[PDB]
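Structure record follows, encoded as structure tokens.
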Amino acid sequence: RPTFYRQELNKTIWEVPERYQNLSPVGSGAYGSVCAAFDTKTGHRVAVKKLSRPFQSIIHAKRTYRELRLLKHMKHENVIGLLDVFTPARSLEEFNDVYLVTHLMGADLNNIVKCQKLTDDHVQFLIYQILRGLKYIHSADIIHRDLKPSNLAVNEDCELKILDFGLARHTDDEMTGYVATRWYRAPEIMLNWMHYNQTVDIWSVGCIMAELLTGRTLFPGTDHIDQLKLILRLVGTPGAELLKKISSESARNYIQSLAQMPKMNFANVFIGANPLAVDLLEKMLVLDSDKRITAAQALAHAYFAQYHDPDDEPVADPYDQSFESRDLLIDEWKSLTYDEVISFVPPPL
Amino acid sequence: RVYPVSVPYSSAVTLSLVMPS
Ligand SMILES: Nc1nccc(-c2c(-c3ccc(F)cc3)ncn2C2CCNCC2)n1
């Protein structure tokens, strides 16, 4: 066991291995806060996330386990992975706190679009890296579900990594960042139209891409109906098939209540854009989930011709999500989480 | 409505971002 040391940080206590030095807050992450640190063992800059009351509810505890299992599985350049996971506890019996460690990233795309204009070349490379991570995540049968600029970590040299993937599970659940999440949400999940799938994430990438190009939120809805008004204003109203694919007879009656809006031609919307970028957008922001381009197809699109490499766009190993169907107490989620902390093997140095 | 791009595309190589403080 390493020697730990203690320190207070944004009015919470941090107990970490002595290798991690110079802790400095850089904000909040999914159910916790994050400090930058320097790891005197490897010479790397790291981000250390302390989970917030990880076992103070069943929802929290199960989310803790989910998150630790995901982060242990993800091994990809464009997805946040784990350098270290630790706890100051010497046994299950005193286990209360969980800390996760990854490579320090310099900013997120939300703060990026907020302080500079991006050129088409930046947009190309940023979007490429998102679709590349997403092809990986999706190959493991994981859906991000909450893709948004603040969940995309970037460095000064335009390197990007996805984070907070696979942590959402219900639109009935309370979570932070709800209003921003909605701006990028595919309409079928937002409004529970049908059983959804992983194409929800491509709608989100289309929204983000439109935003990186223009510097403005594409669909800044104030609530569910307003959000829907804004979407249909661009993509038009749902044609023939799609209404036949809305089980949600409540949404369906509401929708056909709405007077027809036509589909705009994106070339006429996004003035000054690379026609390739416009044509990718056309393929991502289709109302019919069945008709959206997949991550893997999108990488082959000519917009990314300069970065695309079919032999360096890998898929993921099998990932067991069978725990998701289980109904357990806080202490059983705790013990599972402890197991995963103990069995952690750090990646190749 | 039109939403012009921040930087109109021009027909023609290393990328950087200014980091927030
Ligand atoms: N600066 C930086 N670098 C990498 C990640 C994060 C990070 C983590 C996080 C996740 C896992 C982990 F193991 C350690 C850290 N969670 C949220 N964020 C950032 C998300 C954007 N806002 C600031 C925090 N922050």
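Going by Swiss-Prot, the residues shown for chain A are 5-353, listed in order.
Method on record in the header is X-ray crystallography, 2.0 Å.
The backbone N, Cα and C atoms fix where each Cβ goes, and this holds for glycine too.
The active site, proton acceptor annotation in Swiss-Prot covers A:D168 and rests on sequence analysis. Taking the Cβ of A:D168 (active site, proton acceptor) as centre and 10 Å as the limit, one finds 22 other Cβ atoms among all the protein chains shown.
DSSP assigns A:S32 (ATP binding site) to a strand. Here Swiss-Prot flags A:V30, A:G31, A:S32, A:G33, A:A34, A:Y35, A:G36, A:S37, A:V38, A:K53 as ATP binding site.
Here Swiss-Prot flags A:24-308 as domain 'Protein kinase'.
Around A:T180 (mutagenesis position), the C-beta neighbours below 8 angstroms that are at least 6 residues distant in the chain are A:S32. Annotation of the published mutagenesis A:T180 to A in Swiss-Prot: Phosphorylation blocked; the original residue is retained in the structure shown.
Secondary structure at A:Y182 (mutagenesis position), taken from DSSP and collapsed to helix, strand or coil, is helix. Within the same chain, no residue at least 6 positions away in sequence has its Cβ under 8 Å from that of A:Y182 (mutagenesis position). According to Swiss-Prot, the mutagenesis experiment A:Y182 to F carries this note: Phosphorylation blocked.
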Open item on the list: Using the alpha carbons only, what distance in Å do you get between A:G36 (ATP binding site) and A:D168 (active site, proton acceptor) once rounded?
Closed with: 12
Open item on the list: Out of the recorded positions I have (A:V30, A:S32, A:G36, A:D168, A:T180, A:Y182), which ones have their Cβ sitting under 6 Å from ligand 1?
Closed with: A:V30
Open item on the list: Can you tell me how many other Cβ atoms are located within 10 Å of the Cβ belonging to A:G36 (ATP binding site)?
Closed with: 19
Task: Nonlocal residues around A:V38 (ATP binding site), in sequence order (Cβ under 8 Å, 6 or more apart) - done: A:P29, A:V30, A:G31, A:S32, A:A51, A:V52, A:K53, A:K54
Task: Which listed residue (A:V30, A:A34) has most other Cβ within 10 Å, given these are binding-site residues - done: A:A34
Task: A:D168 (active site, proton acceptor) to A:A34 (ATP binding site) - Cα separation in whole Å - done: 7
TODO: Translate the DSSP assignment of A:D168 (active site, proton acceptor) into the three-state scheme.
DONE: coil
